[PDB]
Amino acid sequence: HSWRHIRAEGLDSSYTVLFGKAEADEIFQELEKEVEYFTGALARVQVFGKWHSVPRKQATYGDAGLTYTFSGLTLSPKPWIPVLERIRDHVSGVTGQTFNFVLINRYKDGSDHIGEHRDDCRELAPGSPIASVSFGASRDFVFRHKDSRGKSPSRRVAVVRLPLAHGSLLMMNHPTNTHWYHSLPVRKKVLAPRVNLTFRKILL
DNA sequence: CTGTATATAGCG
DNA sequence: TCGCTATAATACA
């Protein structure tokens, strides 16, 4: 109900805290108990011609039949579990949006990270918002405009930086993900784990 | 003078 | 400790 609006050219997101500390703690504990992360061949991706194990853990849950593909890796969704349905439904209630899929990224500490990218799958329903819900350690989240990259950038739109707190929701609305890359950079001083859930509308 | 795109290495 | 550019080899359009 009270949102910090994050706006810039082609950037339209909003940030709010959904859950107090006690409730966020319970949910975090239950996520740590219940979520099953991919391992092995389902945790390696191909970027710039080389394969790497991802510097974090990932899981996908959602409706049957959906798939999620990026960087040479295809993930199939595990059936929904109660903790994930409760979060999905709370976010849906607060936003008026619906989601049929969630990507979970877990960062064991500040050395786990995710590189710059846009969430612009073919399988992502056109114009649908992405709901990013975070539990555990606060981590810095960075938005960067496509045109501001690489030595002599075309222009210089300033980076937008947000800490995402325990129990928070970041809604990324169209067309944020057509124009802006995001990442979760390494933060060596962070010692504790963070679990991020990104709820999405995926096309069958 | 001139295609576009994408995890760590190797700097500074 | 952080953040910059270049780019593991292709795959396009």
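Heads up, residue numbers simply count up from 1 along the chain you see.
Using N, Cα and C of the backbone, Cβ positions are placed for all residues, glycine too.
Where Swiss-Prot documents A:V47 to A (Swiss-Prot position 101) as a mutagenesis experiment, the accompanying text is: Decreases activity toward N1-methyladenine adduct in ssDNA. Has no effect on lesion repair in dsDNA. Sequence annotations record features per position, and here Swiss-Prot assigns substrate binding site to A:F48, A:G49, A:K50, A:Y68, A:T69, A:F70, A:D120. Under the heading of mutagenesis, Swiss-Prot lists A:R56 to A (Swiss-Prot position 110) and annotates it as follows: Loss of activity toward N1-methyladenine adduct in either ssDNA or dsDNA. The note that Swiss-Prot attaches to the published mutagenesis A:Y68 to A (Swiss-Prot position 122) is: Decreases activity toward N1-methyladenine adduct in either ssDNA or dsDNA. Experimental mutagenesis is annotated in Swiss-Prot for A:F70 to A (Swiss-Prot position 124), with the remark: Loss of activity toward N1-methyladenine adduct in either ssDNA or dsDNA. Recorded in Swiss-Prot as a mutagenesis result, A:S71 to A (Swiss-Prot position 125) carries the remark: Strong decrease of activity toward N1-methyladenine adduct in ssDNA. Has no effect on lesion repair in dsDNA. Residues or ranges marked as 2-oxoglutarate binding site in Swiss-Prot: A:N105, A:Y107, A:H117, A:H182, A:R194, A:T198, A:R200. What Swiss-Prot lists as Fe cation binding site is A:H117, A:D119, A:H182. Here Swiss-Prot notes a mutagenesis experiment, A:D119 to A (Swiss-Prot position 173), with the remark: Loss of activity associated with decreased rDNA transcription. Here Swiss-Prot notes a mutagenesis experiment, A:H182 to A (Swiss-Prot position 236), with the remark: Decreases activity.
Overlay of Swiss-Prot feature records on the structure.
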residue : record                      : contacts (Cβ under 8 Å, 6+ apart)
A:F48   : substrate binding site      : none
A:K50   : substrate binding site      : none
A:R56   : mutagenesis position        : A:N105, A:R106, A:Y107, A:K108, A:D112, A:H113, A:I114
A:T69   : substrate binding site      : A:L75, A:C121, A:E123
A:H117  : 2-oxoglutarate binding site : A:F70, A:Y181, A:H182, A:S183
A:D119  : mutagenesis position        : A:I130, A:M172, A:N177, A:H182, A:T198, A:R200
Cβ-Cβ distance under 8 Å, sequence separation of 6 or more, same chain as A:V47 (mutagenesis position); the residues meeting this, in order, are A:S71, A:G72, A:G115
Rounded Cα separation (Å) that holds between A:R194 (2-oxoglutarate binding site) and A:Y68 (mutagenesis position) = 22
Reported as an integer number of Å, what is the Cα distance between A:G49 (substrate binding site) and A:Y68 (mutagenesis position)?
-> 20
Residues that sit under 8 angstroms from A:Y68 (mutagenesis position) by C-beta distance, when 6+ apart in the chain = A:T60, A:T74, A:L75, A:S76, A:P77, A:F101, A:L103, A:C121, A:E123, A:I202
Neighbourhood of the Fe cation site (A:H117, A:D119, A:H182): other residues with Cβ within 8 Å of the Cβ centroid, in order?
-> A:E116, A:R118, A:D120, A:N177, A:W180, A:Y181, A:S183
Between the two most distant Cα atoms of the substrate-binding residues A:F48, A:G49, A:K50, A:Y68, A:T69, A:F70, A:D120, the distance in Å is 22
By the DSSP assignment reduced to helix, strand and coil, which category contains A:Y107 (2-oxoglutarate binding site)?
-> strand
Can you tell which of A:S71, A:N105, A:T198 has the least company, meaning the fewest other C-beta atoms within 10 angstroms of its C-beta, among these recorded positions?
-> A:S71
Near the Cβ of A:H182 (mutagenesis position), how many other Cβ atoms are there if near means within 10 Å?
-> 22
Which whole number of Å gives the largest C-alpha distance between any two of A:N105, A:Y107, A:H117, A:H182, A:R194, A:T198, A:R200, the residues noted as binding 2-oxoglutarate?
-> 20
List nothing but the one residue from A:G49, A:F70, A:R194, A:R200 whose Cβ has the fewest other Cβ atoms within 10 Å; the candidates are the recorded positions.
-> A:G49
